[PDB]
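I have placed the structure first, in the form of structure tokens, so that the comments after it can refer back to it.
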Amino acid sequence: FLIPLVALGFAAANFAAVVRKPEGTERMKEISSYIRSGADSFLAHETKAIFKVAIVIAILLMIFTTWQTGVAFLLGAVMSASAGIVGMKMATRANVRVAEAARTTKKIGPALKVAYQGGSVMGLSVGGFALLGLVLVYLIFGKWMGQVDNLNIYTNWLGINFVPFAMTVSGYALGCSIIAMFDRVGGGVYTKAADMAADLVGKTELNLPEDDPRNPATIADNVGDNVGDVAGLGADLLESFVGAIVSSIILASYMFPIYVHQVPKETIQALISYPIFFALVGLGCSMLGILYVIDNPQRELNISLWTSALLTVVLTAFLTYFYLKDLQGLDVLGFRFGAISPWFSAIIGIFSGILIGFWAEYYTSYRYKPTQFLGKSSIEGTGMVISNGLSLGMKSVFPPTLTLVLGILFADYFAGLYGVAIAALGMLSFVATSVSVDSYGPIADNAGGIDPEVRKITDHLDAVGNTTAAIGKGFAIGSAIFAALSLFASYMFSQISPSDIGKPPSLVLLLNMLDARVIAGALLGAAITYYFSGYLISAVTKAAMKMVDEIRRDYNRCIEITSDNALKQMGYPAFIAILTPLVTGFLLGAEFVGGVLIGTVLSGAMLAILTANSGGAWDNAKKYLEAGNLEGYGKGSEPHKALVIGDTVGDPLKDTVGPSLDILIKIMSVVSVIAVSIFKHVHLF
Amino acid sequence: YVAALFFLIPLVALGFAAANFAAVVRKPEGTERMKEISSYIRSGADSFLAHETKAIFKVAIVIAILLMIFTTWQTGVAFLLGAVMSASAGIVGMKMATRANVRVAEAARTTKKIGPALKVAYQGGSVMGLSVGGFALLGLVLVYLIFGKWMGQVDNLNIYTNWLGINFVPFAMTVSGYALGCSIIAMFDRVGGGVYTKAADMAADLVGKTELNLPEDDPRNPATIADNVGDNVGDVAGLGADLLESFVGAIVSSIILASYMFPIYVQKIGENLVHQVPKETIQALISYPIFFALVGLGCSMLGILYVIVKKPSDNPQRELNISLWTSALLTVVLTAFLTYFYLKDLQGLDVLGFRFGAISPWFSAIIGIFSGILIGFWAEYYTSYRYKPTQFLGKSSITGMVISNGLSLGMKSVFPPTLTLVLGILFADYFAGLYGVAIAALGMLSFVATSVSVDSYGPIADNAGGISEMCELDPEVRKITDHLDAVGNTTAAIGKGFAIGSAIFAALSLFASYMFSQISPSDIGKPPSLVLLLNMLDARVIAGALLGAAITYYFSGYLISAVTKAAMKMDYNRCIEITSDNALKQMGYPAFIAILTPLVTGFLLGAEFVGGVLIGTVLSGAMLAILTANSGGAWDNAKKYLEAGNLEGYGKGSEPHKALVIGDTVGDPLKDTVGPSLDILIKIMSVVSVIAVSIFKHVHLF
Ligand SMILES: [Mg+2]
Ligand SMILES: [Mg+2]
Ligand SMILES: [Mg+2]
Ligand SMILES: [Mg+2]
């Protein structure tokens, strides 16, 4: 209860504590000033865009559905934006202090503590704002208006029949989705255009030094390392977390009228509240793990993760047993082992998540065989390097997907679709620690950008941050896959109609693949996924060229130009993501859109895994060859040329395309779930 | 009866192919070193063919015996027949191209008959296409005449249950085995051949980047002879194998849909299920795809011969379009006549969903035909720099940016053909339900004879380009054949698009067939609408979709890994044979995985999971195929433009030219092995799933 406020205050306390850390060096202070100025300008531009789009969409939701939906949309927008702003400011401020600690104390410990404190500020802001928004929505709308009390399908002034509370939580999830969409897409385009331009100025005719303070592109690359790995990745994790919670709530809410009432109101109310309490326990357990951690940084991060996971396991076992022991109609909704069944699913998801990270690591890291084969092959041709990286990513897609399939099967066997959503929530129970670790990465990147012994210590922490960022990217992709699957489940429950309640519940819960509509929608969704990825790449290249032209021709000016180009190019993919469900449905019904959702989820998950793993393998092979474990091949060799080309191709892919894809899948699912009440029946063909 | 005339049409196609073979035999072939080179290529290719043919004969005999064990022996016999017919078509086309390669260059150079040499090369492609179509339809008609009519498998038309719990229609299972045979042979051909051809092209570029400096597509490299052997193996044989595989899949799926529609439509009156559709109507709907295919073959032959003797279009691509358009329109009109007669003899139109009666499947057919044409157009529009696409590729060439833009261009090109195909699906459904969806599938490849003709023309032009580069009589001598090679690359992309569109329609019909095979006598008592149900909500189905998409990407990646390993590894003829044998050995594994995945996934999780696996495989394979084909074609077409130097006089020596060559060599394995292997994967997985459903829907562990 009010645990999110504790997270917000504890995040603010770590902000105040780290501000009291000396900034030391003057050149480093100036670099942090440049990064802060550029990041704040980018914030101003994106916040103007987000304000306009969010107000428009909130008014639209208020028009077509109940006003509570639009209010929750705005609330989610505000909460996610606040979390992102607080975390990004923390990260921009903490890098120089981390460097100062590492330099003065000649030790990695104080620097590690300050960097992890900044990461914790970001993660705590995420969790606290998200869960505080959830609690405010529940307290204001569910109880004061009695939407949960009557728990009846409402018909608004446009003749749209729908569940008010489900539509409101759908709008709140849509707000999280819109914030994550703008953050990840625009920011990632910025981040990879900036890193690409930083590498390009090294290779231009003017030979402006790469990773140079006078280079505007190095400052843009640092700002992007912050914006991408913090705002976009944390936004993705919060979007998947909120999607899972909202999916559980929607599943219970629509199971109430479907099972006829075969399930009492008390059971439905408890199943709606269970993810909320389960989410709160995850936040508390995550903070406990963080507090314990605050010579091996990876060991400390792993300890934080495992403590958070195990504490969640035990406390949620107790909560789930004590709270769901007193409900009726558990078997009808799929609780095989009774009240213990959802908790089981949750822990399963937890394990799935951790395992997924390993697989990402197993393919992305150069310590293991996959990236060693890539580095060894690099002696034989740039094209062969590109082919081997593509093959490695395509091979890497399989093991995490197999893990996800096994987790889905186990969660289903335990507790139906409700426990599938609970397993998603279990995977995201330690999302606070996940966001903290992930936002650690870019602080280390910036510190690296900022004695040879202190340099090597900063390099050590930067490499640890890179590895953790790759692991977090894999984790985010897996969590987004679970969230999209649960959102599809919620959409298909939303397929319910007043005429359908008389029909068998199994007959209602029905999407035949044999339908040409379903098959064609799956095809179209997969095609739109690939077309989205292609236009992402084109936009990134265009933005990089525009920045290079401006540089040839004011660091804030160049950042503003890049931000404006990214925002202008973001409209078309955002338009596609928003309009595909609406247009496809108002033309063909809801079965076509369900097929679209299935195909989009499949294609986006697969491409995201592929791109993330390939880029991670390429970057780690670069580091492998630089450290020289491939004996007899020094810097400047043909393998280095091949790896540089491979990284320039892959880095933008792994850091914007795949995350954009999983944001795409989740937002398309959310928009379909929201619009179903209209466009199931208002369809042209 | 007139059926004798229909049976004679494939025989006429075979005879005309033999006549064109006699035409190519009259090759002067003045050049001696190039003739010896082609003889060496023929010897190596035939040795590889003998080795792979022995291995695939072993595997095919094993699989046929397995079919005889688990299901009817007619299934294995039809599988063996399809193996023989497809192998014969591939061999005939290969011999035709190998004989024609030197002849085209000889005519164009010595006799200055560049145009006539082009015409004879397209005639060789037509020989391959006629062999493909004639052998496929001859096998189909022999199967139908022997088993459906003589043995009374259609006459009794009753579901039989053998041991192991397999319930099935004997004739439907026989045609399923014949389609599975075409799929297995096409798999062995394409996977290994594509690995070999792209390893050979990559190895030629490696000799460019070895201690020597003799690159790929390069006259100075004699290692390119292995690349030429590949230009035949796969770039000729595999396109016909894939198109025949999709063609047979569409026809067999239509036949299965019609055959299982007979027991499905039953109405419970007085505790007795009355067959809602008569036997005569079902038999007519089973025979109709065969007559439509025969009419399509006849129209294709008429159009091809008419174009050869009517007008020498100065644009070879325009001439190919003229041939395609004539064949398409003739097929449309004659199928109008056929379907009007069937509508005159049909009465169960509303119960089966025929809005316009038998004309509605005809509509669907036309839809598919036009759809295919449009798809091809789109392919060109994105792969060729005639419009802004691939022009921006050259602008980017003006290296990492180039690679990124090529990837983006391929992914952009994915969307329009898929949108056109979705519109075609919607229209075919609206006309005539799933039966007309299958009819549109068959319509798209109704002119598959002309399609294979054009596509197999392509690599003959590629070989002529290599020979012209070797001759070095003039850069214009090289460029005349490079023009034809670029046309061939565009046609290969068009053929891949046709194959994937037909595969998508056929896979839709195969989902229908899978759920039809789910029928049991209890399901016959149960409502057909309730039976026809594969819920997406189901965790099994959704997880299966995820797994199928993952297997699609992992298959592509392991293909790339095997090709790269072969390139890393490499008597020069002995070395080529060793590389080819290693490629076949590594081809063995993914095929085994593809065959075993449906069986294992089902015996673990039911039939819903396997249906989901099929869904995911269809989606991912189709999308990747479109992507790879378009991207590779765009890269190669931009190469041609920069080589001619119309890009501001940069010339060969420009560093961006080297970067673009490297990018094109990267793209080649994708466009020439990944996507077509994926669509064959999709259809073979669907076929084996539909076969195994009868057991493993109810004999499942979890
Ligand atoms: Mg070549
Ligand atoms: Mg060549
Ligand atoms: Mg060639
Ligand atoms: Mg090639």
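Swiss-Prot numbering applies to chain B: residues 2-399, 402-573, 595-726, in that order.
How was it done? The header gives X-ray crystallography, 3.8 Å.
Even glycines carry a Cβ here, placed using N, Cα and C.
For the recorded site, B:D190 (mutagenesis position), the DSSP three-state label reads helix. With a 10 A radius on its CB, B:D190 (mutagenesis position) counts 27 other CB atoms from all the protein chains. Quoted from Swiss-Prot, the note attached to the mutagenesis of B:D190 to A states: No change in activity.
The Cβ of B:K199 (substrate binding site) lies under 8 Å from the Cβ of B:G231, B:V566, B:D692, B:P693, B:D696, B:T697, each of which sits 6+ residues away along the same chain. Residues or ranges marked as substrate binding site in Swiss-Prot: B:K199, B:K695.
The DSSP secondary structure for B:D206 (Mg(2+) 1 binding site) is helix. Counting only same-chain residues six or more apart in sequence, the Cβ atoms lying under 8 angstroms from the Cβ of B:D206 (Mg(2+) 1 binding site) belong to B:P216, B:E217, B:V685, B:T689. Annotated Mg(2+) 1 binding site per Swiss-Prot: B:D202, B:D206, in sequence order.
For B:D232 (Mg(2+) 2 binding site), the same-chain residues 6+ apart in sequence whose C-beta sits under 8 angstroms from its C-beta are B:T198, B:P462, B:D465, B:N466, B:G469. Annotated Mg(2+) 2 binding site per Swiss-Prot: B:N229, B:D232, B:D465, in sequence order, evidence recorded as experimental evidence.
Annotated Ca(2+) binding site per Swiss-Prot: B:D660, B:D688, B:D692, in sequence order, evidence recorded as experimental evidence. In the three-state DSSP scheme, B:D688 (Ca(2+) binding site) falls into the helix class. Counting every protein chain shown, 24 other Cβ atoms lie within 10 Å of the Cβ of B:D688 (Ca(2+) binding site).
Swiss-Prot gives this note for the published mutagenesis B:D703 to N: Silences the K(+)-independent activating Na(+)-binding site. Taking a C-beta cut-off of under 8 angstroms and a sequence separation of 6 or more, B:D703 (mutagenesis position) has the following same-chain neighbours: B:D243, B:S247, B:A502, B:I503, B:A506, B:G645, B:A646, B:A649. In the three-state DSSP scheme, B:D703 (mutagenesis position) is classed as helix.
Residues within less than 8 Å, Cβ to Cβ, of B:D202 (Mg(2+) 1 binding site) and separated from it by at least 6 positions along the same chain comprise B:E217, B:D218, B:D228, B:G231, B:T689, B:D692.
Apart from the site residues B:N229, B:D232, B:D465, the chain places the Cβ of B:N102, B:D228, B:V230, B:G231, B:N233, B:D236, B:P462, B:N466, B:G468, B:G469 no farther than 8 Å from the centroid of the site's Cβ atoms, the recorded Mg(2+) 2 location. Around the Cβ of B:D660 (Ca(2+) binding site), the number of neighbouring Cβ atoms within 10 Å comes to 25.
Proximity of the binding-site residues B:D202, B:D232, B:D465 to ligand 1, judged by a Cβ distance under 6 angstroms to any of its atoms, singles out B:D202 in sequence order.
One way to see the shell of the Ca(2+) site is to take the Cβ centroid of B:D660, B:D688, B:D692; the remaining same-chain residues with a Cβ within 8 Å of it are B:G656, B:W659, B:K663, B:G687, B:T689, B:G691, B:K695. Here B:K695 (substrate binding site) is positioned 10 angstrom away from B:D688 (Ca(2+) binding site), judged by their C-alpha atoms. Taking a Cβ distance under 6 Å to any atom of ligand 3 as the criterion, the binding-site residues B:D232, B:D465, B:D688 reduce to B:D232, B:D465. A distance of 10 Å separates the Cα atom of B:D660 (Ca(2+) binding site) from that of B:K695 (substrate binding site).
Around the Cβ of B:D692 (Ca(2+) binding site), the number of neighbouring Cβ atoms within 10 Å comes to 24.
Between the alpha carbons (Cα) of B:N229 (Mg(2+) 2 binding site) and B:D190 (mutagenesis position) lies a span of roughly 17 Å.
The two recorded residues B:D190 (mutagenesis position) and B:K695 (substrate binding site) have their Cα atoms spaced 16 Å from each other.
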